[PDB]
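Student: One structure coming up, written as C-alpha cells, with questions to follow.
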Amino acid sequence: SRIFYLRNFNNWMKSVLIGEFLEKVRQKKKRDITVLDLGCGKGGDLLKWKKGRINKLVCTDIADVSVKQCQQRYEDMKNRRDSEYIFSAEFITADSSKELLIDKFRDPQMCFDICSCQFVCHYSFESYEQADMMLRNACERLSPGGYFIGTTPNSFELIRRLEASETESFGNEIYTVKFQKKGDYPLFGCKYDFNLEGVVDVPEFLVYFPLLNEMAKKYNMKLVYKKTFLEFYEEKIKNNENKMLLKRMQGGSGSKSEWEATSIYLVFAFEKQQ
Ligand SMILES: Nc1ncnc2c1ncn2[C@@H]1O[C@H](CSCC[C@H](N)C(=O)O)[C@@H](O)[C@H]1O
C-alpha cells in the first residue's frame, strides 16, 4: 500500500526498457531469441518476457528459494490448457559474482541476445573479482549486437544525500539508506544498507558507473546509453503508447517520498561488439 506507486513504476520502467531493446534485437535476429535474466528473483519479469515472445530464458539467482519459486511462476503460466506459446526456460541457482554460469548451462556453448540484470549488479561490487565475474557471466555470452541491460543505484546521487545527511543514515519514511562509513568511497567494497519499508534484505555496494563502464569493456561491451530514472521517465513518457501503460499499471504520480526513492537508480545498456 505505502509503496504502491513505486512498485508499479519499476515494472513499467522494466517493461519499457525490455520492450525497447527487444525491438532492437528483432531488427537483427527476429528468431531463436535467447535471454539471460541475472538475479531473476522470484520471477515477475516472466510475464514481461512472455509479452515480448522470447524463445528461451535462463533465470538465475543466488537464493535457491527465489529460483525454485520463480520456476513455479513459469510452470503456472506454462500449464494453462491454452494455446499461448511460452519461452523455453532454464533455472540455475548460482552466485554469479563468485561462479561461472557457463559451467551450469544445459548448453555450455549457449549464446544470448539479451542479458537483463535488474537491481542486481550493485551486489557484485563487494570486490573486483566478484564485480568482474558478474560482468563476465552477463556479457561474455552475448553474441555480437546483443545487449547488456539493467538498473543500479546512481552513486552520484547516493553520496550526495549521504554528504548532506548529518549521520551515516539518510532517507525518508518509505526508505532508509545506512552507510557503514561516510566519506570513504572505495571503488569496491563500499558497503551500505538499503532498507525499504520492511526489514533490510542484504547489504548493497556502491557502483560508480564510469567504473562499471570500464570493466565492461573487458568483455567488448560499448555503452548504448545510461540514464537516471528521472531522465528515462521524461523521455519514454513522450511516447503516448507508454504513457497509457503507466496509467494502466497505475504507477506514475506517487508521494514525494516515493518519487525521492526513484531517481536514486539509473537504467543502463551495453552492446557487444565484434
Ligand atoms: N550474486 C548474485 N547472484 C544472483 N542473484 C543475486 C546475487 N546477489 C543478489 N541477487 C539477487 O538480486 C535480486 C534483487 S531484486 C529482484 C530482481 C528481479 N530482476 C526483479 O525485478 O524482480 C535478488 O533476487 C537477489 O537474490
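Going from the start of the chain as shown, residues are counted 1 onward.
The header says X-ray crystallography, 3.5 Å.
Here the Cβ of each residue, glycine as well, is placed from N, Cα and C on the backbone.
In case it's useful when we look at the structure, here is the feature table from Swiss-Prot:
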type    : residues                                   : note
BINDING : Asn10, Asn11                               : mRNA binding site
BINDING : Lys14, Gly39, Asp61, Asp95, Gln118, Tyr123 : S-adenosyl-L-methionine binding site
MUTAGEN : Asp37 to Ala (Swiss-Prot position 203)     : Loss of activity
MUTAGEN : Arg73 to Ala (Swiss-Prot position 239)     : Loss of activity
MUTAGEN : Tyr123 to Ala (Swiss-Prot position 289)    : Loss of activity
MUTAGEN : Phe125 to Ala (Swiss-Prot position 291)    : Strongly impairs enzyme activity
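Give me the local environment of each listed feature.
Tutor: Cβ neighbour count for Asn11 (mRNA binding site): 18 (other Cβ atoms within 10 Å of its Cβ, all protein chains included). In the three-state DSSP scheme, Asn11 (mRNA binding site) falls into the helix class.
Spatially close to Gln118 (S-adenosyl-L-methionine binding site) yet at least six residues away along the chain are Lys14, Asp37, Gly39, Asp45, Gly150, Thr151, judged by Cβ distances under 8 angstroms.
Counted within 10 Å of its Cβ, the other Cβ atoms near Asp37 (mutagenesis position) come to 25, all protein chains included.
With a cut-off of 8 Å between CB atoms and residues at least 6 apart in sequence, the same chain places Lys42, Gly43, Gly44, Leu46 near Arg73 (mutagenesis position), listed in sequence order.
When secondary structure is read from DSSP and collapsed to three states, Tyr123 (mutagenesis position) falls in the helix class.
The Cβ of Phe125 (mutagenesis position) lies under 8 Å from the Cβ of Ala131, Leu187, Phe188, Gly189, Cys190, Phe205, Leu206, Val207, each of which sits 6+ residues away along the same chain.
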Student: Test of understanding: give the count of other CB atoms lying within 10 angstroms of the CB of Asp95 (S-adenosyl-L-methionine binding site).
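Tutor: Its Cβ shell of radius 10 Å holds 17 other Cβ atoms.
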Student: Which residues does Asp61 (S-adenosyl-L-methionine binding site) neighbour through Cβ under 8 Å, counting only same-chain ones at least six apart?
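Tutor: Within the chain, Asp61 (S-adenosyl-L-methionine binding site) has Cβ neighbours under 8 Å at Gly39, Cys40, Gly41, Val67, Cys70, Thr93.
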Student: Measuring Cα to Cα, how many Å separate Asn11 (mRNA binding site) from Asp95 (S-adenosyl-L-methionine binding site)?
Tutor: 24
Student: Relative to ligand 1, which of the recorded positions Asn10, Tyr123, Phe125 have a Cβ found under 6 Å from one of its atoms?
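Tutor: List returned for ligand 1: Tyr123.
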Student: Taking only the Cα atoms, work out how far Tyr123 (mutagenesis position) lies from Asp95 (S-adenosyl-L-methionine binding site), in Å, as a whole number.
Tutor: 11
